[PDB]
Number of protein chains: 2
Amino acid sequence: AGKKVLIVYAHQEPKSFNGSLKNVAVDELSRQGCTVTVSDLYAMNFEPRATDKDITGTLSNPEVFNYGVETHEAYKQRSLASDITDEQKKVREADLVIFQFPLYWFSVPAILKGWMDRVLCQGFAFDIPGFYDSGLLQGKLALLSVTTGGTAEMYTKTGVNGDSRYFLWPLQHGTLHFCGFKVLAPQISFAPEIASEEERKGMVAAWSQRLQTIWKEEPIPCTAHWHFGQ
Amino acid sequence: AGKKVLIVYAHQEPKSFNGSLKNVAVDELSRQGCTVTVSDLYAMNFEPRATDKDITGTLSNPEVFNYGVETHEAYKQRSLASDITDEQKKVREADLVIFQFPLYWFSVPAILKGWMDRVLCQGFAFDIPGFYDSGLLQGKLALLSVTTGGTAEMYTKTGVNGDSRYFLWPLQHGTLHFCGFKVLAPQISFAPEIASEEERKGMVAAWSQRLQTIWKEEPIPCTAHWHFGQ
Ligand SMILES: Cc1cc2nc3c(=O)[nH]c(=O)nc-3n(C[C@H](O)[C@H](O)[C@H](O)COP(=O)(O)OP(=O)(O)OC[C@H]3O[C@@H](n4cnc5c(N)ncnc54)[C@H](O)[C@@H]3O)c2cc1C
Ligand SMILES: Cc1cc2nc3c(=O)[nH]c(=O)nc-3n(C[C@H](O)[C@H](O)[C@H](O)COP(=O)(O)OP(=O)(O)OC[C@H]3O[C@@H](n4cnc5c(N)ncnc54)[C@H](O)[C@@H]3O)c2cc1C
Ligand SMILES: CC(=O)Nc1ccc2c(c1)[C@@H](CC#N)C(=O)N2C
Ligand SMILES: CC(=O)Nc1ccc2c(c1)[C@@H](CC#N)C(=O)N2C
Ligand SMILES: [Zn+2]
Ligand SMILES: [Zn+2]
């Protein structure tokens, strides 16, 4: 129908390749009749740092500050900072969450890493127990849409950077799977800066076109073998 | 003695296990006569976000903001924000950089991700020709000292988390090796929260003990084979 999508978007420049990919997601999902929300982290000046400012209530231990303990508890008490609960609400209502970002050091840009650290808290995204396939975000989909400086070939088994999937592990498995998401196959747009005009437009249309049938997709097996082989 | 160490420290609580580890590292390298510097990111309230505030004066293209390019030009024209250049100065001067942090989502806390995104800029950490064996910081040593919530057992090849080396790939290879560091074996203190006090003392001591002979160490071969194969 009928689906609710959250795009968590991490690029500074709306005219970027990232902004284009974000905009065609919105266009295409919107045209399908889906409900769409965008967390534009840079435009929000989203706070990436995990600090005692994230808890507004009496601390469980005010002598020695433990971020994980205090946020678990603030979540249960509903004394978390409001910028964190606003995201949680977006995540809670979403059926699909797409992360749109350029790769920074084989990972997400810090502003997005901060959204992950501060938003996916214990009690909300997972618990002990209640992680991986019993993770709290079960029944939800997640998809990483990454753009790189390096080419497709750099990111091969035997290229300098190794296989692209190697860098996907901490994000797909250690974070998304861990919270219960089914993970859809990543969308990697390699080296747009080097690509020609045509190859770039093909890359944008390929994203557009994949989204046409996104609801029909099966998740990847989010395992050590998918990521590493052998 | 005669060598300079920078410890980049990412934890909110001085009385924490990360604090204790940073403190025995200071005490021990200080005892041996080394020059020691600590960037306490939270105490500094270090800016994690990559933005146009990172370039002072006027941008070489204020129409389309491209962080990589503008930070490359700024580096060469001595026009980076001073928080960035302060950190580069400490790194330039260090013979060993130690990173001391709790594992957040199979990675570094966002605050430290920000340090790496913003400090390790093109022209400073790496450039074309210089990356991997020829990255700009060759001659230097680096070491990840990570603490985990999860046990050693969870972090094996057939455990729920996979092998530790799988999450180390983006940090050690895609970041440290990429900038031309020789990387020392990670120091991983598994699950200090659920260990006895004892075992805890054991892990602190191993770190202290290990730092006595840190200068004698062979760096790891930072290969895909090291991280992924048998
Ligand atoms: C701190 C930092 C760390 C990095 N780490 C890594 C790393 O670890 N590994 C790696 O491989 N790379 C890395 N990079 C490079 C980075 O990932 C790439 O620069 C980024 O993915 C490029 O995406 P972009 O949107 O910024 O491209 P852009 O530069 O914005 O896009 C390139 C070109 O595409 C054009 N374009 C925009 N929209 C369209 C459209 N609709 N149709 C056709 N063309 C369009 C733009 O106008 C531009 O001309 C890093 C960069 C930084 C700044
Ligand atoms: C956002 C977030 C994401 C996380 N992601 C992951 C993840 O992906 N994987 C994972 O495994 N874990 C993860 N964790 C758990 C986290 O890594 C651990 O909680 C953290 O590493 C614990 O280290 P600490 O210094 O904060 O422990 P502390 O709680 O400060 O230390 C444990 C105990 O040691 C005591 N202590 C302090 N100094 C000494 C000393 N000198 N001798 C003996 N005891 C001492 C402390 O008092 C405390 O009782 C995550 C946590 C958070 C908040
Ligand atoms: C400005 C910029 O492109 N930075 C950057 C930083 C780190 C890396 C890269 C680019 C790429 C390659 C390219 N371009 C890479 O593999 N790593 C680790
Ligand atoms: C507060 C806290 O322990 N958070 C946390 C968050 C994420 C993860 C963990 C703990 C560990 C497990 C533990 N402890 C983990 O494997 N991941 C992915
Ligand atoms: Zn998985
Ligand atoms: Zn390597």
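Since chain A takes its numbers from Swiss-Prot, the residues it shows come out as 2-231.
Header entry for method reads X-ray crystallography, 2.3 Å.
Any Cβ shown, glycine's included, is placed from N, Cα and C.
Annotation for A:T149 (FAD binding site): spatial neighbours A:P103, A:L104, A:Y156, A:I189, A:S190, A:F191, A:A192, criterion Cβ-Cβ under 8 Å with sequence separation of six or more. Taken from Swiss-Prot, the feature FAD binding site covers A:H12, A:18-21, A:104-107, A:148-151, A:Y156, A:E194, A:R201.
A coil conformation is recorded for A:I129 (substrate binding site) in the three-state DSSP classification, outside any helix or strand. A 10 Å cutoff on Cβ-Cβ distances gives A:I129 (substrate binding site) a total of 9 other Cβ atoms nearby, all chains included. Residues annotated as substrate binding site in Swiss-Prot: A:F127, A:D128, A:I129.
Annotated Zn(2+) binding site per Swiss-Prot: A:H174, A:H178, A:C223, in sequence order. According to its DSSP assignment, A:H178 (Zn(2+) binding site) is helical.
In sequence order, A:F107, A:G151, A:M155, A:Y156, A:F168 are the residues near A:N162 (mutagenesis position), counting only same-chain partners six or more apart with C-beta under 8 A. Secondary structure from DSSP puts A:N162 (mutagenesis position) in coil. Here the residue is the original one, but Swiss-Prot notes a mutagenesis experiment at this spot, A:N162 to H: Loss of activity toward CB1954, no effect toward menadione.
Proximity to chain B (Cβ-Cβ under 8 A) holds for A:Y105, A:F107, A:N162, A:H174 out of the recorded positions A:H12, A:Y105, A:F107, A:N162, A:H174. Within the group of binding-site residues (A:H12, A:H174, A:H178), the Cβ with the highest number of other Cβ atoms inside 10 Å belongs to A:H12. In the vicinity of ligand 1, defined as a Cβ distance under 6 Å, the following of the recorded positions A:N19, A:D128, A:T149, A:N162, A:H174, A:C223 are placed: A:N19, A:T149. Among the binding-site residues listed here, namely A:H12, A:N19, A:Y105, A:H174, A:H174 has its C-alpha nearest to that of A:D128 (substrate binding site).
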